[PDB]
Amino acid sequence: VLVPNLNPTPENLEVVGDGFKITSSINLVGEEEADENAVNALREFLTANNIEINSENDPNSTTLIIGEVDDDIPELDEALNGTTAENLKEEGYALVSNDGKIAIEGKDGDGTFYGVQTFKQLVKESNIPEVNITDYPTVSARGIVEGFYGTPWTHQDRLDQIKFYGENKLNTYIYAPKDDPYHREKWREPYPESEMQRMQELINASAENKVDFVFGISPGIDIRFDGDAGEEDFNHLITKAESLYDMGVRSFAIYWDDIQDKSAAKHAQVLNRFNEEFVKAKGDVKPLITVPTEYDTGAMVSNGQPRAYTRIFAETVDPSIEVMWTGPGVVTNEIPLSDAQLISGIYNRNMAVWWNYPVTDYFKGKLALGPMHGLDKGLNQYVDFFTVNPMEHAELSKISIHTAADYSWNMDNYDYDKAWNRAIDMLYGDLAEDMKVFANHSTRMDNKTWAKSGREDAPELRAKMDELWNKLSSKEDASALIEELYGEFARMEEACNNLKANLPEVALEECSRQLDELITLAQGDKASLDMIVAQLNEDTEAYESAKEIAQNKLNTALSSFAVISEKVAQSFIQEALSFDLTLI
Amino acid sequence: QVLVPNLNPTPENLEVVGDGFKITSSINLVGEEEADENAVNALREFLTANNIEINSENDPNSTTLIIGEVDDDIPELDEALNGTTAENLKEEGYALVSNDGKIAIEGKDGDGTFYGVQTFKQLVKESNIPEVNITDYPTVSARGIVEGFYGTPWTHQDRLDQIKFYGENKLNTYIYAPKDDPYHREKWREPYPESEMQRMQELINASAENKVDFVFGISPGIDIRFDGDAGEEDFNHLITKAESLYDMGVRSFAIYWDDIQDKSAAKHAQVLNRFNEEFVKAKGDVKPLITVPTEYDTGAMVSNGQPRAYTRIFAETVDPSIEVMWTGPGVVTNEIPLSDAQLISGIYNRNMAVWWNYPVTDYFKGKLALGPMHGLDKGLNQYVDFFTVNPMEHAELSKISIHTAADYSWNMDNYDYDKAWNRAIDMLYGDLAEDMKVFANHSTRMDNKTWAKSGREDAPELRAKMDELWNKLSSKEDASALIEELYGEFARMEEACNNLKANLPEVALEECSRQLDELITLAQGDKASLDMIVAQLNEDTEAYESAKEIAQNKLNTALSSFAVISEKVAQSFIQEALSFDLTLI
Ligand SMILES: Cn1c(=O)c2c(ncn2C[C@H](O)CO)n(C)c1=O
Ligand SMILES: Cn1c(=O)c2c(ncn2C[C@H](O)CO)n(C)c1=O
């Protein structure tokens, strides 16, 4: 009857009935014409939900019909009842569930696979609402770049991530882990046979999930440009790219982010020649991706104009090349429309975004657990390619990555708070509410210098703390608010204890120190209220006791590796410690 | 060529007219018999201290000093002034001309004469005086200090010393309301017993001798009754308390409502009105009554552009002659912009009195407030004619900020807070001034993280250089030169503080010893932070871990100590460095 949480939000969805229960066995129509990856995804779903396939038809049992628009299948047409994927953009699809029948029509193969993923999300306990849906992405390339420093994702993390992207309609995965010598330290060298199977597994998994596996080369460590050596090194770049092509790689990136020979003309020459001699020569390779040595607005621009390097790079690099930038800074609050317009103007095309959130390599004590935040909802005007750099913490990165999927697939309707709530609801099931209490305190990233991004920590509790100080300093009665805040702090502690006892090991292993840290702070916040109450009661012994406890809790948090809620739970203790009620 | 020395306050009008001259070891004194008595005593005190004798009979070889008031008939004074005059200046005004062996001081009144002397005292260095024409007068009529801080009281000797300091800097108001004198609050009805008489007399006499109005602060809010027979008894107690003070020589009074448990605006106002009528008006020689209403900062007084009930009623009831104090937009606040003064003064339909809560540190005692008057609108005088600051329990170090309040209130229009700050330290600390500046520069900003904050930011130039260090490092720009420069600043900080520890007089050192040790610790931690950065640039892991451990111990020592200084600068720098991972830029 009711529509389950969906992610991404589909473009068009209307409830057209009251839904029905899918029978224990079903009629499968189109299984041989439809996209193989979509059909394999469907079969895996039905198999896991104990829904058998009928070898012969039966008007009683539910009928599921699947295929592309370019297929002449009139059963699909009949089931679709007008609505079609014919005029939708790439990766788009139509889905109709109406009395005992579900029709999935992709605009293409990719689109068909996405139709299935939505279907999977619509079904609960063999029940499905009945709706009419047409859907397609706001932006063409949506995904993740594995560009963080620190402990690398394991082979199993990547495989799991790859499936998670497919399931959320993310179509891009840029493979450039700092731990793989063949992306950088041995960039010339083709993969040895002893590495071939691992790579093949990533390449295959990506393909079966409609994910573009982008191989990222950073030749900057030692590439040469001039004379015979430059020629040799260029040929090695070709050599390497085709050994990868022979494994099935069809997307490439070349990074100039870390080179010291800051020569714009030479960087772009290598890109242009690679583009001619490889990308275009092959015909089925996707547009070349690049990161220029200047890759954030502050490094790219002075006074509304490009700097020397960026001016030359933008003038030299072929228009068919995806150029990545990070926004106004490497790690920064926002990408407002005006920033995208500026950089897009300079490069005379739609840009690619490398968004350093929720990555935490620069401030590892803190987990980044908030939604996409600060990215203008009109960005698609100037951006055709959107990626996020995640944490070394693969599992917990799913919260933020989940909201990125929504932002990039349905940008105009993206609401960061509802997206954030939905991500945790869909990922954490019965522990969703407790996870929210904890994660609410861990959204803001800030290394106290050059790197800051994210939604503020626990903003509503922050507003309440502010009101307590106003009331106390204005001689107004705060007894009801003090009471409310004790409730807030007890609830922080309780939720974190719950998460400790009940979280899956795969999540708990990423966040146990931060859980303890939040508990410590909740206990200090409580002791801080005790100080205020002692001063209102003029009780010197109760004050001194609360004060030593509050101070100890704060000292524990400060010296601990884990970091959380700095401006809210932690700062509150310092505010209370410096507050002297006797002065008014 | 004798240059003009530092002067405080900055005189309204000063023109250098000659190259200056030497004041003989013996001088001719002309007018000392008709001129203001306190002014003359201040002059003799100065002459004596600088081994300058007074000629018994005229001697045409000697420097001639002529002193008097405008309405005094002295032909030598008129001749020496050569057209310059104090005749059309406001009260406390005076003229001073030093020209060719003659120094003429003409006050518009007795107070102005005294202040002419104070300027003369500042003009003379080693018997040399510049040749200048001066006409001078204050922007604001009442300038001074309220002893209104919580904490350890000023001693009797601190107060006597403060009063003399006010006289030298032309501050004419001292509001005596120490929390720890019972007769001010806990025993407000009771007149001073015989045991306390000498002590009170000394303060009153020292104030008068220094042209300082000694305001007695009464806080009856503790237990004053308003209705019926008890209300009548308490009002008569107020009257008999005030006349016992009057008999001791007190001519200024403040009555406070800041701490009363009710908000009975009409009753507060009627007590003042009646006191005004039966005492202030009746005596004829009592200055305007001073009050602090129960709501005394804009936040407590105003809601949506309009007075709150208490304020509206108090404003409606209180007599127009009464001085009403407010502290600005908050009790302890960054600024009083012109608009705030305009709003409150409009509500009260009168020129307001300011109770400015800086350099008071009672709400964050680990930090010394060593900055200038900061955030006060330079056109505030349009709406304000009474300016006081609430200082620290630390009487000696309060002089830096008070010195700047003297200059802001006497010469408001030309007040430059950086220059006033520098001049305050130069004039107070002599040979240790440059070192004192290094230290005090890290201790101007007050912030308890909640309701209270005010003052110039700590060490802003250094803060801008630290910012630029992180900009360079995160932009992969070479930072060697800046790093070297910062090593120099941190070494300077430590060396200034060590010299201060060794050479500060005990009266100053006593108040700042812990803060000195704290700045040294922070400086050492700052140096260690640089060593961390350098070790990361050199890819030296062992050098990194060793610098880091020092940085963290220095920071930890700073955080756990009572003393607080340079929170956003020297202290924050270490935390910034500890959170920065250079290995990934
Ligand atoms: C634009 N860009 C990055 O921002 C980046 C990177 N490797 C790491 N980062 C950013 C880092 O994760 C933020 O601390 N690479 C290889 C990159 O090209
Ligand atoms: C306007 N006002 C004050 O601001 C004040 C005060 N006693 C203390 N203060 C302020 C305090 O020193 C700052 O914490 N009194 C008695 C007062 O009238």
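Numbering, chain A: per Swiss-Prot, residues 41-624 in sequence.
Including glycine, each Cβ sits where the backbone N, Cα and C put it.
Database features (Swiss-Prot):
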type	residues	note
DOMAIN	A:180-452	domain 'GH84'
BINDING	A:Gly187, A:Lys218, A:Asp297, A:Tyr335, A:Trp394, A:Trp395, A:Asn396, A:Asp401, A:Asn429	protein binding site
MUTAGEN	A:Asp297 to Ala	99% decrease in activity for 4MU-NAG
MUTAGEN	A:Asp298 to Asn	99% decrease in activity for 4MU-NAG
ACT_SITE	A:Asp298	active site, proton donor
MUTAGEN	A:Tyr335 to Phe	Strongly decreases affinity for 4MU-NAG. 99% decrease in activity for 4MU-NAG
MUTAGEN	A:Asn390 to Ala	No change in activity for 4MU-NAG
MUTAGEN	A:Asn396 to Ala	Strongly decreases affinity for 4MU-NAG. 99% decrease in activity for 4MU-NAG
MUTAGEN	A:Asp401 to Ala	Strongly decreases affinity for 4MU-NAG. 99% decrease in activity for 4MU-NAG
MUTAGEN	A:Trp490 to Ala	Strongly decreases affinity for 4MU-NAG. 97% decrease in activity for 4MU-NAG
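This view paints the features noted in Swiss-Prot onto the structure.
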residue: A:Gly187; record: protein binding site; Cβ within 10 Å: 21
residue: A:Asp297; record: mutagenesis position; Cβ within 10 Å: 17
residue: A:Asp298; record: mutagenesis position; Cβ within 10 Å: 14
residue: A:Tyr335; record: mutagenesis position; Cβ within 10 Å: 21
residue: A:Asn390; record: mutagenesis position; Cβ within 10 Å: 17
residue: A:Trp394; record: protein binding site; Cβ within 10 Å: 24
residue: A:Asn396; record: mutagenesis position; Cβ within 10 Å: 25
residue: A:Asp401; record: mutagenesis position; Cβ within 10 Å: 19
residue: A:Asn429; record: protein binding site; Cβ within 10 Å: 21
residue: A:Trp490; record: mutagenesis position; Cβ within 10 Å: 20
Between A:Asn390 (mutagenesis position) and A:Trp490 (mutagenesis position), the C-alpha gap once rounded to whole angstrom: 27
Mutagenesis positions satisfying Cβ distance under 8 Å to any chain B Cβ, from A:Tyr335, A:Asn390, A:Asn396, A:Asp401: A:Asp401
Listed mutagenesis positions with Cβ under 6 Å from ligand 1, out of A:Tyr335, A:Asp401, A:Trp490: A:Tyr335, A:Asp401
Those mutagenesis positions of A:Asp297, A:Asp298, A:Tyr335, A:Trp490 having Cα within 10 angstroms of A:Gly187 (protein binding site): none
Mutagenesis positions clustered about A:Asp297 (mutagenesis position) [Cα within 10 Å; pool: A:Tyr335, A:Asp401, A:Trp490]: A:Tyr335
Cα-Cα distance linking A:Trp394 (protein binding site) and A:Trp490 (mutagenesis position), given in Å to the nearest integer: 17
A:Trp394 (protein binding site): secondary structure state under DSSP, collapsed to three categories: strand
Cα-nearest neighbour of A:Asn429 (protein binding site) within the listed mutagenesis positions, A:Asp298, A:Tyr335, A:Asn396, A:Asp401: A:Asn396
Pairwise CA distance, A:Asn396 (mutagenesis position) versus A:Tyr335 (mutagenesis position), rounded so that it is a whole Å: 12
Alpha-carbon distance [A:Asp401 (mutagenesis position); A:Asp298 (mutagenesis position)] in Å: 17
